[PDB]
Amino acid sequence: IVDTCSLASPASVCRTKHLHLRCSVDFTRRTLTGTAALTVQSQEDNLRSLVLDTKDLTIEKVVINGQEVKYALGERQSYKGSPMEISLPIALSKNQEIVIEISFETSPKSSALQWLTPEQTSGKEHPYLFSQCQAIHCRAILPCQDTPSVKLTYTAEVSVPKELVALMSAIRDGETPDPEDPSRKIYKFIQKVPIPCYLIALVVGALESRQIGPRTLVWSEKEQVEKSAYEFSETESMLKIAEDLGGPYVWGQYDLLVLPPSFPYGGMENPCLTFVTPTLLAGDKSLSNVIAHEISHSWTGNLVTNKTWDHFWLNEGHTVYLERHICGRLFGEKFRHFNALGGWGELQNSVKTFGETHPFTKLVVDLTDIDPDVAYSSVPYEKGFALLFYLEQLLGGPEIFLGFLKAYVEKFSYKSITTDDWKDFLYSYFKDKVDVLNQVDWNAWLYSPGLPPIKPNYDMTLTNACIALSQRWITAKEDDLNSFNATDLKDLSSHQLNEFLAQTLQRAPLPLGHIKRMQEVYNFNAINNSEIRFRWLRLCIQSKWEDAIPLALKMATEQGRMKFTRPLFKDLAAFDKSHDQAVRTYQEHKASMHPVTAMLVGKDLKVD
Ligand SMILES: O=C(CCC(=O)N1CCC[C@H]1C(=O)O)[C@@H]1CCCN1
Ligand SMILES: COc1ccc(Cc2ccccc2)cc1
């Protein structure tokens, strides 16, 4: 009903229908300049003004029907930005529309953008720009109702230096030389499917593409295009599986974009162009589960969207569920349970890090006066998945629940819903099983902190080997280390190898002699898998092995994935032999880190 993260007019007052973006990317000044034409529809009678979200934006003028109108910026409200009130030249009746062209310019401190210098890229000769609007950063790029309760289509014309390429979360609609400047190109984009504004994405740089499917192009710098094309070859197979689970894919194109290492997330479900971290380039497709996850957002998240960020679990919860069904269809049901059981372990970590009582461990959170970037964690992913997984086992198994999910996506397609909307449809769909649903502790699952009230049933086939080897190392004495050998891993996949470290890491610290012996027989230092290397180094740093200090500092700074960089920095700061280096390394790299990551890493290290 009320979006406590937005200062703009609610959807009950007016709602944006379309956005026409005409801007120019200036790497000299690190700014976006142009006009944002918002087609606004009134939701009440005698509407004479509205408020929009902005964050560090410069408003030159606001034109309506070819005339300038009066506008005013309120005082800034911290992360929410500054509200922008506009005086309409006419009063609108209900359902009447008007087009508001706003001339704007971004600040180099835009929390949605990161500007890279040539030395920060692979080619080393051209700059790079990419955007991250989710959750409420789009207001830092252009004025808008920065709330997932409004969905709009958009067309865009972006001007960039001719030697560079621009891509957006839309269907490419041609390129032509800038008629005003021979040194620039203009790339045209159109997104015919209405989306919440947080799915607005832009990227500019020396980008090349490689076709890996009938509807998928992999984009990155020349140095990673081929490496990326192989890593994500399963994309089309996952799109077909996703189509079988959630219905037709309605976005036309599904391209991939591998960004520089400073990308904060593993992936971003930007429509038509998923952004992914280069840390997925393991060389064996072992991390392609993130691709399945991002593909699933084409239904759960982008089609059926959370009305507010309090109900973020709807987006991620069902997305993880779809993702793990896609991997199950590709590698077997036992693999689905293996990952499901592993996700429960991550949920254990998040609750133990926040605390059994922390409000952020609730499935549905109250973000009033809370920066979404500060509450973001695995809770909505795993606790949300555990609920759906719990409901699957409670209502008749995966076949039955997938039927509900497909009907759920068709029921709320192109719309924004709340948790109660989802709960109601669950009761409507399973009307013949309300007696089973009433046995569910909806208050504990949806609004209670800590671990869920009940744990689902997990198959242990693929996990036992991990627990076996993990228990050996934890209980091992000094005269037992000699019996460990590289042969211990001959039948363990990369995922089992990663889960073994996760289980072992839960009982850290280990004796310093155990860690040294582990590297001697297992040689984990030589593994480039970011997931495995991340946990191996955490085990080392937490076990007080000084040799691992430079390794952890290098991984924590040579890439910017918050999943890895934040825990690495925290672990290094808690190690007395590396505390000073950790704070120093952050301070020297702070200026060139991603704006969101730099803020969170500063708070984690208590240097803010
Ligand atoms: O479902 C996704 C991305 C998944 C993503 O990368 N996640 C989610 C938890 C950990 C983290 C990561 O892999 O770095 C998006 C991403 C951020 C908000 N929405
Ligand atoms: C990564 O982008 C997001 C998306 C959503 C949120 C808000 C939130 C966080 C944690 C739990 C519930 C809701 C923050 C950041």
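Per Swiss-Prot, chain A residues shown: 4-611, in order.
For this deposited structure, the header notes the method as X-ray crystallography, 2.8 Å.
The backbone N, Cα and C atoms fix where each Cβ goes, and this holds for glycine too.
All protein chains shown were included, and the count of other CB atoms within 10 Å of the CB of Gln137 (mutagenesis position) stands at 25. In three-state terms derived from DSSP, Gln137 (mutagenesis position) belongs to neither a helical nor a strand segment and is classed as coil. What Swiss-Prot lists as peptide binding site is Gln135, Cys136, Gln137, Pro267, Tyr268, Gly269, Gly270, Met271, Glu272, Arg564, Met565, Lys566.
A mutagenesis experiment is reported in Swiss-Prot for this position, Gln137 to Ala, and the note states: No loss of activity.
According to Swiss-Prot, the mutagenesis experiment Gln137 to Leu carries the annotation: Aminopeptidase activity strongly impaired, but keeps LTA4 activity.
Around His140 (mutagenesis position), a 10 Å sphere centred on its CB holds 25 further CB atoms from the protein chains shown. For the mutagenesis of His140 to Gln, Swiss-Prot gives this note: Aminopeptidase activity almost absent, but keeps LTA4 activity. The structure shown keeps the original residue.
The Cβ of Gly270 (mutagenesis position) lies under 8 Å from the Cβ of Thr277, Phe278, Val279, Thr280, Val293, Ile294, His296, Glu297, each of which sits 6+ residues away along the same chain. In the three-state DSSP reading, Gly270 (mutagenesis position) counts as strand. Here the residue is the original one, while Swiss-Prot reports the published mutagenesis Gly270 to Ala with the comment No loss of activity.
Record note (Swiss-Prot) on the mutagenesis of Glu272 to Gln: Loss of LTA4 hydrolase activity, and aminopeptidase activity strongly impaired.
For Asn273 to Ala, Swiss-Prot lists a mutagenesis experiment annotated as follows: No loss of epoxide hydrolase activity and aminopeptidase activity.
Annotated Zn(2+) binding site per Swiss-Prot: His296, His300, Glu319, in sequence order. Shown in sequence order, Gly304, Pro383, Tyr384, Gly387 are the residues of the chain, 6+ apart in sequence, with a C-beta less than 8 angstroms from the C-beta of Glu319 (mutagenesis position).
Here Swiss-Prot notes a mutagenesis experiment, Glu297 to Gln, with the remark: Loss of aminopeptidase activity, but keeps LTA4 hydrolase activity. A helical conformation is recorded for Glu297 (mutagenesis position) in the three-state DSSP classification.
Sequence annotations record features per position, and here Swiss-Prot assigns active site, proton acceptor to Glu297.
Sequence-distant neighbours of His300 (mutagenesis position): residues of the same chain at least 6 apart with a C-beta under 8 Å from its C-beta are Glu272, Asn318, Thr322. According to Swiss-Prot, the mutagenesis experiment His300 to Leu carries the annotation: Complete loss of LTA4 hydrolase and peptidase enzyme activities.
According to Swiss-Prot, the mutagenesis experiment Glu319 to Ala carries this note: Complete loss of LTA4 hydrolase and peptidase enzyme activities. In this structure, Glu319 (mutagenesis position) is part of a helix by DSSP.
Quoted from Swiss-Prot, the note on mutagenesis experiment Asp376 to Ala is: Strongly reduced hydrolysis of peptides starting with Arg. Small effect on hydrolysis of peptides starting with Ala. Abolishes epoxide hydrolase activity. The Cβ of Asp376 (mutagenesis position) lies under 8 Å from the Cβ of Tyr82, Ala138, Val599, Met602, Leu603, each of these being in the same chain and 6 or more residues away along the sequence.
What Swiss-Prot says about the mutagenesis result for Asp376 to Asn is this: Abolishes aminopeptidase activity. Decreased epoxide hydrolase activity.
Look at Swiss-Prot and you will find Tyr384 tagged as active site, proton donor, backed by experimental evidence. Residue environment of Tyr384 (active site, proton donor) contains 22 other Cβ atoms, counted within 10 Å of its Cβ in all protein chains. DSSP assigns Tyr384 (active site, proton donor) to a helix.
Residue environment of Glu385 (mutagenesis position) contains 27 other Cβ atoms, counted within 10 Å of its Cβ in all protein chains. While the structure shown retains the original residue, Swiss-Prot records the mutagenesis experiment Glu385 to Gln with this note: Reduced aminopeptidase activity. Minor effect on epoxide hydrolase activity.
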Determine, using Cα-Cα distances only, which of these mutagenesis positions is closest to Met565 (peptide binding site): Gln137, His140, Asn273.
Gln137
Between the Cα atoms of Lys566 (mutagenesis position) and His140 (mutagenesis position), find the distance and write it as a whole number of Å.
19
Please work out the number of neighbouring Cβ atoms within 10 Å of the Cβ of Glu297 (mutagenesis position), leaving out its own Cβ.
25
Return the count of C-beta atoms lying within 10 angstroms of the C-beta of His296 (Zn(2+) binding site), excluding that atom itself.
23
For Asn273 (mutagenesis position), the same-chain residues 6+ apart in sequence with C-beta under 8 angstroms from its C-beta are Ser172, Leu202, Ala204
Tell me the Cβ contacts of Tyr268 (peptide binding site) under 8 Å, same chain only and six or more apart in sequence, or just say none.
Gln135, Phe278, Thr280, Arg564, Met565, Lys566
Recorded positions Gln135, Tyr268, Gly270, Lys566: those with Cβ under 6 Å from an atom of ligand 1 are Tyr268, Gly270, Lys566
Using a Cβ cut-off of under 6 Å to any atom of ligand 2, determine which of the mutagenesis positions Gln137, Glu272, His300, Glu319, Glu385 qualify.
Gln137
